[PDB]
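Shown next, in C-alpha cells, is the structure this report addresses.
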2 protein chains.
Amino acid sequence: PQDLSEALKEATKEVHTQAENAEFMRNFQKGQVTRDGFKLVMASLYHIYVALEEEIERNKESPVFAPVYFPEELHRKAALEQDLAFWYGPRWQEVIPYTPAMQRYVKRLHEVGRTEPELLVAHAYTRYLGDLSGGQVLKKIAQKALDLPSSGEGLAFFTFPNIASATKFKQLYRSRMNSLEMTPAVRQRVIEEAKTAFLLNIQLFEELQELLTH
Amino acid sequence: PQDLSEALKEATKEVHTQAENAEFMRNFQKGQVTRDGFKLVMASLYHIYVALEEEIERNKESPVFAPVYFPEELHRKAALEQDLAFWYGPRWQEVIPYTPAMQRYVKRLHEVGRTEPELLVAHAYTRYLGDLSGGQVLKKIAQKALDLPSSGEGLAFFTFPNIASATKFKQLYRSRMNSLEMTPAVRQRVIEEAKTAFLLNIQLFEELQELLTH
C-alpha cells in the first residue's frame, strides 16, 4: 500500500503467522509454558534489546530514524535488567545464557545499525510494535501459567509505564513511520528487513524449543 | 573521623534514628503499612529521584561528582515509573500526588544541583546507600503486608539489578567518596547537607502520617 506502515503490516502477514505457528509459541499460546522456557525467552529479549537500543542511540539524530525515536516511551533494557534479576538471581549477568540463535539476531542488529541505518526502523517496528500488541496477550497467559509468588517482580518488561494509551501511541508511531523519506528501492529493503526480523525470531523459537526438550 | 564516608556515617547517626522512629516508618517496619500509605511513599520517591537524577546528569562531568557517578548501578527513575504504572494505572503521571513536603525535598535538590553541586554527593549517599542497604528488609515486609496479586510488578524499586553484591558495591562507593577533593569549608557543608537530607525525609514521613490520620 501507500503508507509504509500499511505496507509493512501487509508484507509481514505471512511470517507473523509462522511466528504464531512455531512450536514454542504454539505451546505458549496454549498456556503451555514452563519457567525454564520463560526464563530463556526473557534472556533472549535482554540481549536483543540491549543491541537494538544500543543502535537506536547511535542513529537517534539521523533523518533515517529520528522520526521514530521515542526513548522514554519504549526503552525496555532497564525493565529486562529488573526482570532477569528476579528470574536468574543477583548474579544473573554471569549465568544467563547467550545462545547462537540469540547471537545471530544480535549480530544482524549491529550490522544494520552500523552499516545499514535506514533499515533500523524495520527492526524497531517489529520488536516495539509487536511487543506492544501481542505482548499483552502473552503477558496475560504468562502470569496465569507461571504461578508466581506475590513478590512484585518478574514481568516489568510487559508494562510500558510511559505510554498512557497503546492504541493511541501505535497510531502516532505509524504516522512518524509514514513521514520517513526514502527512495522506492530503500522502501523495498525496509520491507524485506522486517520479514528478516520475523525469521530471526522464528529461528530463535526453534532453537529454544530444542534446548528445552532433552 | 578522617574519611568522608566515616564522617557522614557518624554525623548522621542521630537523625537516622529519628527517621527510624518516625511513626510512619516505625509502623512500616512493624509490617503495618496500607496500600494507600505505600502508594504515597512510592509517589514521594519518584519525585525525589526524578529531581536527584536530573541534577546528577547535569553535574556528572564535574570533578565534584564524577568520582561517584554510577548511572547503571543506581538509577531508580525507570524502576519507579514501572511501579507507579502498576500502583496508579496507565495515567499515573497525571494522578499521583505532589505534596508540600515532597516539593520541599525536590526544591532543595535542584538548589543544590544548580548552585552548590559540590554537595550533591551528600544527597546521593543518603538516598542510594540508604535505599540499597535497607531495601531488602523493607521489600519482604512490603510483600507480606500488601498481599499483591501475582502479576510480577509493583516492587521493582526494591531491586538494584545491576548490583550483584550490595556489600561490595558500597565498599567501592565509599572508596570513591573518599577520593573526592574539597576544601575544609565545603567538606563541613557536605556533612551538614547529609543531616538536612535526613531531616527532609523525617519531615516527609510526618506529613504522610498526617495525611493518613488527620
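Residue numbering in chain A adheres to Swiss-Prot, whereby the residues present occupy positions 10-223 in order.
Determined via X-ray crystallography, 2.2 Å.
In case you wondered, yes, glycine gets a Cβ from its N, Cα and C as well.
Annotation comment: Swiss-Prot describes A:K18, A:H25, A:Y134, A:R183 as heme b binding site, evidence class experimental evidence. Within its own chain, A:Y134 (heme b binding site) has A:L17, A:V77, A:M186, A:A203, A:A206 as residues 6 or more apart in sequence whose C-beta sits under 8 angstroms from its own.
Among the sequence features in Swiss-Prot, the mutagenesis site A:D140 to A, H, N, F or L is noted as follows: Inactive as a heme oxygenase but active as a peroxidase. Under the DSSP three-state reduction, A:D140 (mutagenesis position) is assigned to helix. Within 10 Å of the Cβ of A:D140 (mutagenesis position) there are 19 other Cβ atoms, across all protein chains.
A:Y134 (heme b binding site) falls within a helical segment according to DSSP. Those recorded positions from A:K18, A:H25, A:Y134, A:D140, A:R183 lying by chain B, with Cβ under 8 Å from one of its Cβ atoms: none.
The binding-site residues A:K18, A:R183 differ in how many other CB atoms lie within 10 Å of their CB, and the one with the most is A:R183. Looking at A:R183 (heme b binding site) and A:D140 (mutagenesis position), their Cα atoms lie 15 Å from each other.
A straight line from the CA of A:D140 (mutagenesis position) to the CA of A:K18 (heme b binding site) spans 15 Å.
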